[PDB]
Amino acid sequence: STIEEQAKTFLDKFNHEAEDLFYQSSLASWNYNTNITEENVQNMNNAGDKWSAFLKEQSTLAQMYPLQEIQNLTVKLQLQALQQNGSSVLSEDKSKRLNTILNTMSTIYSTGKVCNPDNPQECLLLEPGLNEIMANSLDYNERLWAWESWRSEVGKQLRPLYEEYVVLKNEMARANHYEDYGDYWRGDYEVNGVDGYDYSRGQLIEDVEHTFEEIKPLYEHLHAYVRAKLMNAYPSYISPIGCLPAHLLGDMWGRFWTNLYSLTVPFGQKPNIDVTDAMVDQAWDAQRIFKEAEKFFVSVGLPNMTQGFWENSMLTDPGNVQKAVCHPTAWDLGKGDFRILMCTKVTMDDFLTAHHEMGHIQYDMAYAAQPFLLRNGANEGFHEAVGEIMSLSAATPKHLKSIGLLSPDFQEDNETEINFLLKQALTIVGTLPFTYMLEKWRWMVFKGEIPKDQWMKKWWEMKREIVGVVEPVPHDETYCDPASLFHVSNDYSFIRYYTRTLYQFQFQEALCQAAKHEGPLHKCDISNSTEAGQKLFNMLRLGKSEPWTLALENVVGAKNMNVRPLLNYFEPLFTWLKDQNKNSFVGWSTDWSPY
Amino acid sequence: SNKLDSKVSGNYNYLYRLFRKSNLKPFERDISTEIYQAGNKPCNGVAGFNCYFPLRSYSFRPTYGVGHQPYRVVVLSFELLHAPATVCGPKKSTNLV
Ligand SMILES: *[C@@H]1O[C@H](CO)[C@@H](O)[C@H](O)[C@H]1NC(C)=O
Ligand SMILES: *[C@@H]1O[C@H](CO)[C@@H](O)[C@H](O)[C@H]1NC(C)=O
Ligand SMILES: *[C@@H]1O[C@H](CO)[C@@H](O)[C@H](O)[C@H]1NC(C)=O
Ligand SMILES: [Cl-]
Ligand SMILES: [Zn+2]
């Protein structure tokens, strides 16, 4: 009885019971999201943890064999990449103390609590009450105060959470002789053991720190234009030679500055056209929104959904007489079951959100050959990598004009396209200054690098050296930032959104492999692309058996990622910015402040 | 078989063999449930861990996709022996002119 035969004669039973536990948990995970009843609250969480009630003692009984002489790397990629190390190693009281602080770091933070400290007659919360004053205002009694209003109300309450959660990770990291507890987040990223087609252990700095050096010259092209776009209703506080405040977000945490497009509308009270709501006069339903979503997959060649898809999915809103939630989530319940959950209505703004998420379940039917041990993304970002590629492929002119929404009486004019290209200018970069100041905080600080005297005094000057967005009110240690974020409160690693924007264009450049078009690159559609018919069929079925390192070699063969395929698609946008830096602020001042 | 062998509560009646160390020969029925195991022991006790008994079960629920929704398969194997032929196809007739 060799260990190689032992591995398969345990893992076959393991995946056979794992798909059964996955479906028994997915039934409780889906029937709650459509039927909110008080019995369903009791009946979803006991059965969603029934998959965990088997796994919390079965994974220890799965790696009870050490797998010392395993010669097939498939079952070793099955077992060793999913080593559930936890409370069975160190303690059960400290782990339940971490579970206790997880109750106050995520549930109390959820939906927020903002009370007005000036007058008790105004009972207004974050979304009910501050947004209608945020939308239209002219004076500065509340607007510059609105950023630090969260620091004065909630930012002082999250003070015991800042220290113990970052000094627990050194005790958490020393379990299985690994250098970091971020290696548990990097568990799918540690891929050493194959010949050449992985990333080396000494190549980690070369993998991470070097890829940001290419997009930084593209940030200064818009840092001299969008900064000067505040000359509408910003008096006597921000000079055009200085920088931006921190209350231009749209929400309280504000992880992107993409929402500045609504600030720079030239004619707000007089719209030029509206090509989005051209569905309303012909009055299509929510069915034809979904019939064309797989016809977009028929035109590229991807197969249609099963016959059990158009009856179990969410196509009509249940309302309030049948209590339900409207969280847009794709679903792969396993064993050939494919359905989705989305807030479908009569409107047209859900069309782009539907076409962004329709590629998720098409990806879910791509890895249907291997069992549940490999039925995920090769990294955290490949679940939405194919969803973000076709997220911008739905608003194309060859898809929108061909169905009959544009007016045939209007002649082709080249001067009216000044406002059509202004919408996508702030989408691609507007969250990237948020990426690199979060990339430095929690990577190599837990091995004895941050003592008790530089908890947050290392945190504050990272916001103005490279990012630039300056604080309007000075702070101290009582003004804790990262307990206010939405992704930090459930310890989400921000590595998938760093590789999200990069890994799209390597396959977005393969749609037009002959001469990049029959002309300019204002149009791009996959309507009858037989060269892209069987092109992406061998791209997507591999899953995890070949890892995230060489998942980009199926059609091109590139070793790493560069932003050189981002040059040809943004040609009306890059020549709109290269001839602009003539009168804005040159360089950067490290001590400029608006107070 | 869609509305024939599908239970919402669970169709655990149809059992099958997931593990068998011996390979097969045609027309062999295997109904003896000798307890398979991966440990060098004669399965101490009656069952439990490290005694993965070969009988498993199915979990047919009436909303699966194709490939997992259950099918009913029957094979009609024909043989020609030295005995006289007793089963044969139909022989249609005509009118009497
Ligand atoms: C390794 O395992 C995979 C999947 O279990 C299988 O397809 C492959 O043939 C195995 N390789 C060897 C050499 O046994
Ligand atoms: C998917 O669409 C094709 C038409 O391209 C159609 O023939 C097929 O029946 C559809 N699939 C289902 C399950 O209805
Ligand atoms: C689809 O494209 C191929 C090659 O580009 C072409 O040969 C074929 O005629 C096209 N079909 C239609 C209906 O346009
Ligand atoms: Cl920081
Ligand atoms: Zn999504």
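For chain B, we keep the numbers from Swiss-Prot: what you see runs 438-534, in order.
According to its header, the structure was obtained by electron microscopy, 2.8 Å.
Any Cβ shown, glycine's included, is placed from N, Cα and C.
The natural variant B:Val445 to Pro is recorded by Swiss-Prot, whose note states: In strain: Omicron/XBB.1.5, Omicron/EG.5.1. According to DSSP, B:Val445 (variant position) sits in a coil region rather than a helix or strand.
One entry in Swiss-Prot concerns the natural variant B:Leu452 to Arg. Its note says: In strain: Delta/B.1.617.2, Epsilon/B.1.427/B.1.429, Kappa/B.1.617.1, Lambda/C.37, 19B/501Y, Omicron/BA.4, Omicron/BA.5, Omicron/BQ.1.1; Contributes to cellular immunity evasion and increases infectivity. In the three-state DSSP classification, B:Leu452 (variant position) falls within a strand. Long-range C-beta contacts of B:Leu452 (variant position), restricted to its own chain and to partners at least six residues apart, with a cutoff below 8 Å, comprise B:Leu492, B:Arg493, B:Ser494, B:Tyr495.
The Cβ neighbour count for B:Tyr453 (variant position), using a 10 Å radius over every protein chain in view, is 9. Under its natural variant entries, Swiss-Prot includes B:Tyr453 to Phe with the note: In strain: B.1.1.298.
Here Swiss-Prot describes B:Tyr453 to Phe as a published mutagenesis experiment; the accompanying note says: Decreased HLA binding to NF9 epitope. Increased binding affinity to human ACE2.
In the three-state DSSP scheme, B:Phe486 (variant position) falls into the coil class. In this view, B:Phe486 (variant position) is surrounded by 10 other Cβ atoms within 10 Å of its Cβ, with every protein chain counted. Quoted from Swiss-Prot, the note on natural variant B:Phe486 to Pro is: In strain: Omicron/XBB.1.5, Omicron/EG.5.1.
One natural variant catalogued in Swiss-Prot, B:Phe490 to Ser, is accompanied by this note: In strain: Lambda/C.37, Omicron/BQ.1.1, Omicron/XBB.1.5, Omicron/EG.5.1. B:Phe490 (variant position) counts 16 other C-beta atoms within 10 Å of its own C-beta, drawing on all protein chains shown.
The annotation that Swiss-Prot gives for the mutagenesis experiment B:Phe490 to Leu reads: Increased resistance to neutralizing antibodies and human covalescent sera neutralization.
Record note (Swiss-Prot), mutagenesis B:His519 to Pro: Increased resistance to human covalescent sera neutralization. The unchanged residue is displayed. In this chain, none of the residues that are 6 or more apart from B:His519 (mutagenesis position) has a CB less than 8 Å from its CB.
Between the CA atoms of B:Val445 (variant position) and B:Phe486 (variant position) there is a gap of 29 Å. Note: the Cα of B:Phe490 (variant position) and the Cα of B:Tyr453 (variant position) are spaced 11 Å from each other. Each of the recorded positions B:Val445, B:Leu452, B:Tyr453, B:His519 was checked for a CB under 8 angstroms from a CB of chain A; none meets this.
Cα to Cα, B:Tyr453 (variant position) and B:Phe486 (variant position) are separated by 20 Å.
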